[PDB]
Amino acid sequence: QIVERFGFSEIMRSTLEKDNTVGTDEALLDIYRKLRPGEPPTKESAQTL
Amino acid sequence: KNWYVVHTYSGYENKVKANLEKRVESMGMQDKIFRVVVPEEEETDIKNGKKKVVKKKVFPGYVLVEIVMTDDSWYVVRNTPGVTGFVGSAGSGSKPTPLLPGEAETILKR
Amino acid sequence: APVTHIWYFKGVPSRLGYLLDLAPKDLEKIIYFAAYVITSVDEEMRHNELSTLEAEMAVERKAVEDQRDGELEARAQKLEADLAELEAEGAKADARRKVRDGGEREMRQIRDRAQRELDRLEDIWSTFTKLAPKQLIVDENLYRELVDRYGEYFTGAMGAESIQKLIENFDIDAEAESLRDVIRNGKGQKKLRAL
Amino acid sequence: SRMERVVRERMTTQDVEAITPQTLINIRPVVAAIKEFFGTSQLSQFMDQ
Amino acid sequence: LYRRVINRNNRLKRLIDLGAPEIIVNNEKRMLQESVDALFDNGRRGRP
DNA sequence: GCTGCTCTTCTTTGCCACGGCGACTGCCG
RNA sequence: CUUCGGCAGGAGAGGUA
DNA sequence: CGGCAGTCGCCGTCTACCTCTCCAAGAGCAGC
């Protein structure tokens, strides 16, 4: 869906290519870890945040 | 599952003590939080009359709590009327440093 | 207990890390009770007890292999027993393959546990092999084991008293002449740092 | 919002069948905030006459 | 600021004189260092 | 159980320009 | 020659040249 | 190993004068 809708400009498709993120799990955890360094990486408190 | 140190206020050790209990009953934490012994000193205040012997905290500001793990525990014990935080930030606090394997008895005995 | 003046630690540049050759982050960790530091070492006992130490370690190391193969074999035995009961023919070999793979996986995790053990022991060893003054240890378990088993003939602490002990043994002349030599010969950013 | 915290805290300390609305409300923060705003503030000013 | 310094110094002194575990005295020493730093230059590190 | 004296301040929501210079620190090559 | 006895820090807002 | 470039943290930002108001609280612990 993201590549069907947000795909009329090379900006979006090029940012999509170099994303390196695949899986809402991986993504969510990446941001969870990012926000606060060195913290308990429980997915419950991630969806909470 | 072992013992942990908790920081209170100077003047709220027994209010915290009572609160932790009342809260352990007014929430539903009888399968998590366990005994909460604030180290006490029964130093007989000799008076030959009206006696003024009291708790006279040995560690003004700290209260020892025997709890379980997880995070709910943490939240309930920290958000109590009269506490200041935890004790054990010897490296991020990820694994809150517990009292050395054999150290509880050295306080509970006396 | 001793403390530290804020002017000579939090300034730019930090006049304490310029003297002890420590990064200011390490100073912030040591002073505010967040990491241990190695105040002094002694290579006398170290070199005069290498063989002995290594041998004693190896002796404890062998126990791991012992237990390892003990459970390994006992597993193999019971596994092949239940294979003779219901895996030699097509009685119920369907999920019996998974059954015996159960204990094969438990033997794989037995090897993973021998890995874990030998690994952490290797850590301890490599640590005690280097042990140089002014080296930070961030993990509490490593330092606790080091001071429990190899505590003597080595010292470490944390706080402002540790900084005081580090300054106590500091030899000004040697560091001054080393800096002057680096300035005289040797190019790059080392020139600027030595200046 | 300040008084709500005391109201919420007081529910885990008293006992049911003894909890009364006149026992959970502390009206001190509200009057303190009102008095602090109407005096000693940057927008309530001494009148020009 | 002098009052805070004296308070945490007499607390640390009593804890030490009785013989408390290492973690409590370490926390007290950290707090005393922070108080002294606030006395000399308030706001340099952390919150004022 | 009276009122004056005395002592003390950490989770939980608050938080709010612009140029110059130098240290530094992961980070790529 | 005159015995005791009697004071003045911060924060905010608005103005003048 | 060896450059290296973004980034962040600390420094500075005109002189003299006049008028007004406001400056912790909450909870525990006495000696009767």
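Throughout, chain D uses Swiss-Prot numbering, with the displayed residues spanning 394-442 in order.
If you're wondering, the header gives electron microscopy, 3.1 Å.
Placed from the backbone N, Cα and C atoms, the Cβ positions cover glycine too.
Quoted from Swiss-Prot, the note attached to the natural variant D:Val423 to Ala states: In strain: vr1; rifampicin-resistant. When other Cβ atoms within 10 Å of the Cβ of D:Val423 (variant position) are tallied across all protein chains shown, the result is 12.
A C-beta separation below 8 Å, combined with a sequence spacing of at least six in one chain, links D:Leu436 (variant position) to none of the other residues. Swiss-Prot documents D:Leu436 to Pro as a naturally occurring variant and attaches the note In strain: vr2; rifampicin-resistant.
While the structure shown retains the original residue, Swiss-Prot records the natural variant D:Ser437 to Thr with this note: In strain: vr3; rifampicin-resistant. Shown in sequence order, D:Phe430, D:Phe431 are the residues of the chain, 6+ apart in sequence, with a C-beta less than 8 angstroms from the C-beta of D:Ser437 (variant position).
Quoted from Swiss-Prot for the published natural variant D:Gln438 to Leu: In strain: vr4; rifampicin-resistant. Under DSSP, D:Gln438 (variant position) is assigned to coil, being neither helix nor strand in the three-state scheme. For D:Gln438 (variant position), no same-chain residue lying six or more positions away in sequence has a CB closer than 8 A to its CB.
Residue density at D:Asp441 (variant position): 4 other Cβ atoms are found within 10 A of its Cβ, drawing on all protein chains shown. For D:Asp441 to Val, Swiss-Prot lists a natural variant annotated as follows: In strain: vr3; rifampicin-resistant.
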